[PDB]
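Enquirer: Can you keep this structure in mind? I'll have questions shortly.
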2 protein chains.
Amino acid sequence: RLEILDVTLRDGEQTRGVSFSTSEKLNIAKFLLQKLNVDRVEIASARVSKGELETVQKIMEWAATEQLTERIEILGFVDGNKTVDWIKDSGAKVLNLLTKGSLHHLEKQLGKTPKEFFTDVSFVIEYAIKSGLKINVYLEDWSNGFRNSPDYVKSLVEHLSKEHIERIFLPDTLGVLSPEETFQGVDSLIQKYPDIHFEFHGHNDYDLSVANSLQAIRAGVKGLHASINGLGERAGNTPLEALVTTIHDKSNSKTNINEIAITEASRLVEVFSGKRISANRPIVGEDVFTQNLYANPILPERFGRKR
Amino acid sequence: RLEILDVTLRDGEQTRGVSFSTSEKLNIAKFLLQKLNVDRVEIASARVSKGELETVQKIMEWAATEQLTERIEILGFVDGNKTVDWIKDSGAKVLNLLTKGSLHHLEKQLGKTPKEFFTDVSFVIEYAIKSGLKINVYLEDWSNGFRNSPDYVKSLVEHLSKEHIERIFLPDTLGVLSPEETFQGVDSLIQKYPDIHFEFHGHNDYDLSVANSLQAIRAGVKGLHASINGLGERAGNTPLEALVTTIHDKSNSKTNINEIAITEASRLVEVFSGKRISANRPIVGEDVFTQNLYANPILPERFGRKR
Ligand SMILES: [Zn+2]
Ligand SMILES: [Zn+2]
C-alpha cells in the first residue's frame, strides 16, 4: 500500500566524498527499481551540471526501454524556467519541486512575501505541466514550519491544493523531530486535506527517522522517503533497509519492496559510494546476525544473506 | 535525574572480533565515569576467564582510589555460588543478575518450574548480600515475556519485589519492540510497583532503541542502558551518544552526562574496539555536521568537536 521513494542517488551525490559515475548511477537505479522494487527513485538535482544531465538522459533512455520512465524523479527549484528546461532536456518526466516550507526560510533566504513566492511557485508548476511534466512538491523545512509558523504552512498547502500536483512531501529537513511531533505535524495536514497524497521524508540526526516514519504512517501518510544505508548529507535520510523491515514487522501497513534484495542493495551502494557502514548496522551490518532461543524475525536468509 | 548505565565494556567484549586489553578497559572505564560522567559502567561478565578477573581487579583497585567502587557493575548468572564467588574475588561490589524473564526461556533452557527457578534466584541474591554485594536484576527476554507470558513476568517481579535488590532491568534482549510496545510493557510494571527503580535496556535490531527508550522514560523508567557507538552483539545496544542528545533535546528529563566528552568517547571506543562507525553516524559521525539557515541544535562544539 505505502509507496517508497528512494533518494539514495540524489542525496548521495550530495554526500561528502561521494560522486557516482554514469554507469554506477545507472546500475544502482536499475537494481532499486527492478530488484529491490522501490516504487520511485529520485536520481539527481536539476541544474547541477552537464554530465549529470548526461547521466539522467542515459538513465531515461533505459527507463523507456523498460516502461519505467515515470518512476524516475528529479529534484528541482523555484527558479522560473531553469529547472523545468533542464528536466525537459534530461528526458525525465517528474519534478520534485523544493519550496520554502517555513516562514523563516522564505523570509531569510528569498525575502519575498508568501503571495509573491506562491506566485513564483505557480509559474514553475504551470510551466512544468506545459512542458509535459508531473510535479511533487517538497515543503522544505516543514518540520520547523508547522511548529514555528503553522499559519504560513497552512496557506502554502492551501495554495498547492489548488495546483495540479501529484503529491506533497513533508520533510524533516534538519532532522529535528520526535515521533510525537511527527504524528502531530502530519495529522494536522492529513485531516485538513484528506484528499492529498502526503509522504514523509525523514532525516536521522537524532537516530529517530524510522520511528518518526512509523508515526507518519499512523497519521495517514501514503508514502515515505528513504535511502540505502541512510546515504545523504549530515546524518543522512531514513535508512531504507531498517524502514522497510520495521514497516513489515511492526506496522499493519505494507510495502512493495522485495526484502531478499536488501542486502545486495546495501553492498552495492556501500561499494560504489565508498561510504562504509558499521558491522552492527541494523539489518544490513556484517555482524548483525551473529552471536533458536535467541532468534528474531530478522533472519539472514530473509534479506538474501547466509543463503 | 535519569541514571545511565554504560555496557560498552561488557557487551563489547562479546562483539565479534572485539577484545579489550586490561589497559584499554581501564582507560575506557576511567573516561566513561570521570569524563563522560555516566553514572555506572557494566564492565564484564562473571566467570568469563582469569585475566578478565585480573582486569576487573585492576579496575577496582583504581576505583577505590577514586571513591568510584560502587559505580562498577558485573553481569552474573543464577548459578549457585559461582557468579558471586567470582565477583567477590574480582573486588567488584555490584552484581547485575541475569534471570529468565520469559516463561518460554525458562522452560526451554532450564526446564524448571517458576517456583524452582525463583528459589535458585533467591539463593544467589541472599548469598550475594551475604558476600557484601548489591544486586540489580535483568529480566532476560522481558520484551517477549510481557507479550507472550505476562503472568510469569508478573510473578517474577512479585518475587523480586520481596528481595533486597537495587533495581530491576527491563531488557529488549532480542530487540523486537516498537515504541508503543515498550511504553505498554514498562507502564504495566511501573504502575503495579511504583516503588521499584526500573531501567530500560534497549537493542537496536530495528533501529528503534532510542525511540523505545524515550517511551520507556514516558512510562516511568528511572534509568536507561546504552553503549558507545552501539557496541555490542548483533545490532548492538541503544547508542549512548544519540540517546543522551535525544533525552536532552526532545524530553523534559535530564542526564548527568557531559556532552562535550561524547566525541572523544566515541573515538576512544572505535579505535580500541577496532569496530568502525559510518561517517553519517548520528551525532558522532565524521560527516555528521557537514553540508545558519540549516542549523540543528546538534552543533559540533557541543560534543567537543570542531573546537
Ligand atoms: Zn532531505
Ligand atoms: Zn543486552
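Residues displayed in chain B correspond, in order, to Swiss-Prot positions 7-297, 310-325.
Including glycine, each Cβ sits where the backbone N, Cα and C put it.
Marked as active site, proton donor by Swiss-Prot: B:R16. According to Swiss-Prot, the feature active site, proton acceptor maps to B:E146, an assignment based on a curator's inference. Summarising the annotation, Swiss-Prot assigns Mn(2+) binding site to B:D17, B:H207, B:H209 and lists a curator's inference as the type of evidence. As annotated by Swiss-Prot, domain 'Pyruvate carboxyltransferase' applies to B:8-269, with the evidence given as sequence analysis. Recorded in Swiss-Prot as a mutagenesis result, B:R16 to K or Q carries the remark: Loss of activity. A mutagenesis experiment is reported in Swiss-Prot for this position, B:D17 to N, and the note states: 4.4-fold increase in Km for pyruvate and 480-fold decrease in kcat. Among the mutagenesis entries in Swiss-Prot is B:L81 to V, noted as: 3.3-fold increase in Km for pyruvate and 10.1-fold decrease in kcat. Among the mutagenesis experiments that Swiss-Prot reports, B:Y144 to L is described with the note: 259-fold increase in Km for pyruvate and 76-fold decrease in kcat. Quoted from Swiss-Prot for the published mutagenesis B:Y144 to V: 114-fold increase in Km for pyruvate and 5.3-fold decrease in kcat. Experimental mutagenesis at this site is recorded by Swiss-Prot as B:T179 to A, annotated: 16.4-fold increase in Km for pyruvate and 186-fold decrease in kcat.
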Enquirer: Would you mind reading off the Cα separation of B:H207 (Mn(2+) binding site) from B:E146 (active site, proton acceptor), to the nearest angstrom?
Expert: 10
Enquirer: Could you find out if DSSP has B:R16 (mutagenesis position) as helix, strand or coil?
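Expert: The residue in question, B:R16 (mutagenesis position), is helix (DSSP, three-state).
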Enquirer: Do any of B:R16, B:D17, B:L81, B:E146, B:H209 (recorded positions) have a CA within 10 A of B:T179 (mutagenesis position), and if so which?
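Expert: Taking B:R16, B:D17, B:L81, B:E146, B:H209 one by one, the ones whose Cα falls within 10 Å of B:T179 (mutagenesis position) are B:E146, B:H209.
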Enquirer: Given a separation of at least six residues and a C-beta threshold under 8 Å, show me what packs close to B:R16 (mutagenesis position) in the same chain.
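Expert: Looking at Cβ-Cβ distances below 8 Å from B:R16 (mutagenesis position), excluding near sequence neighbours, one finds B:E48, B:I49, B:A50, B:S51, B:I80, B:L81.
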Enquirer: To see if you understand the setup: which same-chain residues, six or more apart in sequence, place their Cβ under 8 Å from that of B:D17 (mutagenesis position)?
Expert: B:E48, B:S233, B:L237, B:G238, B:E239, B:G242, B:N243
Enquirer: From the centroid of the CB atoms of B:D17, B:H207, B:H209, the recorded Mn(2+) site, which same-chain residues not already listed sit within 8 A by their CB, in sequence order?
Expert: B:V13, B:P177, B:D178, B:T179, B:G181, B:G208, B:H231, B:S233, B:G238, B:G242, B:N243, B:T244
Enquirer: Using a Cβ cut-off under 8 Å and a sequence separation of 6 or more, which residues in the same chain sit near the residue listed as 'active site, proton acceptor'?
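Expert: The list for the residue listed as 'active site, proton acceptor' reads B:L104, B:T105, B:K106, B:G107, B:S108, B:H111, B:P177, B:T179, given in order along the sequence.
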Enquirer: What number of additional C-beta atoms lies within 10 angstroms of the C-beta atom of B:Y144 (mutagenesis position)?
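Expert: By my count, 23.
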Enquirer: Restricting to the same chain and to sequence separations of six or more, state which residues have a Cβ under 8 Å from that of B:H209 (Mn(2+) binding site).
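Expert: Listed in sequence order, they are B:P177, B:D178, B:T179, B:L180, B:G181, B:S215, B:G238, B:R240, B:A241, B:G242, B:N243, B:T244.
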Enquirer: At the unmodelled stretch of 12 residues, I want the CA-CA distance from B:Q297 to B:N310, to the nearest Å.
Expert: 11
Enquirer: According to DSSP, does B:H207 (Mn(2+) binding site) sit in a helix, a strand, or coil?
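Expert: Its secondary structure by DSSP: strand.
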Enquirer: How many other Cβ atoms sit within 10 Å of the Cβ of B:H207 (Mn(2+) binding site)?
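Expert: The answer is 29 other Cβ atoms.
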Enquirer: Taking the Cβ of B:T179 (mutagenesis position) as the centre, count every other Cβ atom within 10 Å, in any protein chain shown.
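Expert: A 10 Å sphere around the Cβ of B:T179 (mutagenesis position) contains 24 other Cβ atoms.
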Enquirer: Count the other Cβ atoms sitting within 10 Å of the Cβ of B:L81 (mutagenesis position), across every protein chain shown.
Expert: 22
